[PDB]
Amino acid sequence: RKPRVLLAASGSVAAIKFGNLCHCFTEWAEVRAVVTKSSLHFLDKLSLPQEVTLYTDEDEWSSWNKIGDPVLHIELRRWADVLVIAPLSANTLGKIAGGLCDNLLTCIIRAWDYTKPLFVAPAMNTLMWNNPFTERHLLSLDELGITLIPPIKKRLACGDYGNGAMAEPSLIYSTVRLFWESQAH
Amino acid sequence: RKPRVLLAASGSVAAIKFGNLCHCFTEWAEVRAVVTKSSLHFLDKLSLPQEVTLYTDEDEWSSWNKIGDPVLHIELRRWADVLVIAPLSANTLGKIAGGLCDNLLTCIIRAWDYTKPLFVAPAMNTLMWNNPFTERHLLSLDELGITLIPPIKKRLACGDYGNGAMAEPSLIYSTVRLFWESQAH
Amino acid sequence: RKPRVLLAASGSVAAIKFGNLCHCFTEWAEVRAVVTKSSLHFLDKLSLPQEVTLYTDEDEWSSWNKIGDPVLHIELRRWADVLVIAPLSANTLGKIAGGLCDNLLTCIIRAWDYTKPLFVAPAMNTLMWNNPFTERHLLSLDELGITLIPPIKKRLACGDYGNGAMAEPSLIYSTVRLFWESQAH
Ligand SMILES: Cc1cc2nc3c(=O)[nH]c(=O)nc-3n(C[C@H](O)[C@H](O)[C@H](O)COP(=O)(O)O)c2cc1C
Ligand SMILES: Cc1cc2nc3c(=O)[nH]c(=O)nc-3n(C[C@H](O)[C@H](O)[C@H](O)COP(=O)(O)O)c2cc1C
Ligand SMILES: Cc1cc2nc3c(=O)[nH]c(=O)nc-3n(C[C@H](O)[C@H](O)[C@H](O)COP(=O)(O)O)c2cc1C
Ligand code: NI
């Protein structure tokens, strides 16, 4: 008990709320954060909880100097009871569906065992949300067992057809915590 | 009327004729150009029409400083009545079929609505043209609604089986203009 | 006779044995080596046979200055009777299955004709080996005609379910040489 939650941000404008999302999980769980290089255009590091360790692509090397040593993506994958990607960019979505491993975040996921819960809160402009790759990539992740926390539809301009703003932090948090408490530990 | 045509070059040796292709469209349409980083090994910037604005991956940041501001890939996608990729590299072809968004060009395409016409003129060495991923990726783009302007087969050494040199600018131009005039505006 | 063997390393910790693997092939064949940028974190250049030319992504430009000139990925693809990727990373595996061409190694492969033998010795941590993309990507490469030289299962901690350490150099070598001698030249 006291779940180990790995929170990740990818290169979406919604990464500006990532510090806030981290704040939601920290009383309840042990939180560690992973970010992509593009997410750093949108995230303020001083907005995170001070107790949260933020790992970047460069940390993949700071742990590993010689053969034997710990590999960070593998170490974070073993550590976690759950992984939450919020926001999940269109590009990261595609790289996960492509089975790629070119940075800390996709390499943790390419090492993933789908018996451990993995939640994603996609965040993208409505025109990317409605492009046919959104549904194809999310259907693939769904078949693998990922849990989609759907974006806010009718947000800001609506139109009613999907829309793509990231789910609110409070919903992402409650969805993961209610899951947990229904069972895992 | 006076169609807004987005012309793009990817990292093929045929990008050296991209300035010429731009010249073909400028009396008839409002033209804007997008290039990939690899295309700049092959394109001379002084060969473009002087009235054509060339956008690069770096322009994605020059428009966007703070939340609210215009995102260039989305802005170019809204602006365009049609998108023409000529040349279309094997790598860009694969990234489009993979639904990726890692630069201005693939992000415009990952935001695409296939009710708007999208034409591609693939350009690659015969050995890549004949590799089985060429047919698989082009069949996928075809199913989405892209329009292939086939490469020149029997060019330079022929052999008769595909061959891969980019379609001539005059054919790319006439194909897009005859389409337009048959209907869109 | 005296086969032309292209040996490649990708970004796996098993690339530290790449010099040794090269040594296995050099009396029997003409050997040329290709490496990815990530493989250079793990390979010592002084461990290669002195007669082996090592090509990197930067060599793609040192051959090509102007239109007409030789393109290295195409030149290496024509030269080779066989290609051996050992180690084959999870990321390279995914990029090959994605039909991408973003560096010397994937571009040689994206130009490949599967009538020429292509052997791969995957090397990855057990958790990536057991992730479902390993089997999906290897099934795709198999259908194309690639020859898998399976990783060592029961290695170091076993568990019995796959396991991922790269096949020993001696097995990779004997598998390719017995194939050759059964027929090609
Ligand atoms: C100003 C700007 C805003 C961006 N916003 C989004 C977004 O909200 N959602 C999305 O999917 N992509 C967005 N993108 C594009 C991604 O940042 C780009 O695909 C990036 O490669 C994603 O990298 P990552 O997935 O490794 O983090 C935006 C790009 C720019 C320049
Ligand atoms: C000298 C040279 C010539 C190239 N010519 C071609 C070509 O004609 N067609 C193609 O598909 N790729 C070609 N490539 C490989 C692409 O440039 C490489 O895949 C690049 O990543 C494509 O980037 P892009 O698709 O983002 O523009 C060539 C590479 C080199 C070094
Ligand atoms: C310390 C360390 C060890 C690595 N070991 C492996 C490995 O053994 N197998 C693998 O598939 N990936 C491994 N990776 C991840 C790859 O290096 C990373 O995916 C890289 O992008 C692969 O690049 P490449 O395929 O272009 O060479 C490791 C990464 C790090 C930081
Ligand atoms: Ni990439």
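Following Swiss-Prot, chain B shows residues 18-202, kept in their order.
Backbone N, Cα and C define each Cβ position, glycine as well.
Annotation comment: Swiss-Prot describes B:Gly28, B:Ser29, B:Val30, B:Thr53, B:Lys54, B:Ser55, B:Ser106, B:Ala107, B:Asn108, B:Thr109, B:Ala140 as FMN binding site. Under the heading of mutagenesis, Swiss-Prot lists B:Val30 to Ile and annotates it as follows: No effect on activity. Swiss-Prot lists B:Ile33 to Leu or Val among its mutagenesis entries, and the accompanying note reads: No effect on activity. Mutagenesis annotation in Swiss-Prot: B:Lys34 to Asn or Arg, described as No effect on activity; the structure shown retains the original residue. Under its mutagenesis entries, Swiss-Prot includes B:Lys34 to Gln with the note: Small decrease of activity. What Swiss-Prot notes for the published mutagenesis of B:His90 to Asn is this: Complete loss of activity. According to Swiss-Prot, the feature active site, proton donor maps to B:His90, B:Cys175. As a published mutagenesis entry, B:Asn142 to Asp appears in Swiss-Prot alongside the note: Complete loss of activity. Here Swiss-Prot flags B:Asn142, B:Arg172, B:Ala174, B:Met183 as N-[(R)-4-phosphopantothenoyl]-L-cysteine binding site, drawing on a large-scale study or a structure entry. The note that Swiss-Prot attaches to the published mutagenesis B:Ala174 to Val is: No effect. Under the heading of mutagenesis, Swiss-Prot lists B:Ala174 to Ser and annotates it as follows: Significantly reduced activity. Can reduce the oxidied intermediate. Under its mutagenesis entries, Swiss-Prot includes B:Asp177 to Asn with the note: Very low activity. Can reduce the oxidied intermediate. Under the heading of mutagenesis, Swiss-Prot lists B:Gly179 to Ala and annotates it as follows: Very low activity. Can reduce the oxidied intermediate. One mutagenesis experiment named in Swiss-Prot is B:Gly181 to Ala, and its note says Significantly reduced activity.
In this entry, B:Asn142 stand out among the recorded positions B:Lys54, B:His90, B:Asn142, B:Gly179 as having a C-beta under 8 A from a C-beta of chain C. Cβ neighbours of B:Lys54 (FMN binding site) (same chain, under 8 Å, six or more residues apart in sequence): B:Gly28, B:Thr73, B:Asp74, B:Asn120. Sequence-distant contacts (6 or more apart, same chain, Cβ under 8 Å) of B:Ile33 (mutagenesis position) comprise B:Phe59, B:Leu60, B:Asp61. With a cut-off of 6 Å between Cβ and the nearest atom of ligand 2, the recorded positions B:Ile33, B:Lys34, B:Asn108, B:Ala140, B:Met183 reduce to B:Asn108, B:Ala140. B:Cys175 (active site, proton donor) sits 10 Å from B:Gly181 (mutagenesis position), taking the C-alpha atoms as the reference points. The recorded positions shown are B:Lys34, B:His90, B:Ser106, B:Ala140; of these, the one with its CA atom nearest the CA of B:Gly179 (mutagenesis position) is B:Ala140. Per Cα geometry, B:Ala140 is the residue among the recorded positions B:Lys34, B:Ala140, B:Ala174, B:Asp177 nearest to B:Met183 (N-[(R)-4-phosphopantothenoyl]-L-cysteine binding site).
Neighbour counts of Cβ atoms within 10 Å were compared for the recorded positions B:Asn108, B:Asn142, and the top value is held by B:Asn108. Checking each of the binding-site residues B:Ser106, B:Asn108, B:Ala140 against B:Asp177 (mutagenesis position) by C-alpha distance, the shortest gap belongs to B:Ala140. Proximity to B:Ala140 (FMN binding site), defined by a C-alpha to C-alpha distance within 10 angstroms, is shown by the following recorded positions from B:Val30, B:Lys34, B:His90, B:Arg172, B:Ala174, B:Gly181: B:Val30, B:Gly181. When the recorded positions B:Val30, B:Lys34, B:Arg172, B:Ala174 are screened for a C-alpha within 10 angstroms of the C-alpha of B:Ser106 (FMN binding site), the residues that qualify, in sequence order, are B:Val30. Counted over all residue pairs in B:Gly28, B:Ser29, B:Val30, B:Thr53, B:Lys54, B:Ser55, B:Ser106, B:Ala107, B:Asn108, B:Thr109, B:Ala140, the record's binders of FMN, the longest Cα to Cα distance measures 16 angstrom. In terms of local Cβ density within 10 Å, B:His90 ranks first among the recorded positions B:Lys34, B:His90, B:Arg172. Binding-site extent for N-[(R)-4-phosphopantothenoyl]-L-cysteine: residues B:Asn142, B:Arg172, B:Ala174, B:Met183, maximum pairwise Cα distance 14 Å (rounded to the nearest whole number). Sequence-distant contacts of B:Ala174 (mutagenesis position), defined as residues of its own chain at least six apart whose C-beta falls under 8 angstroms from its C-beta, comprise B:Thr143, B:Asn180.
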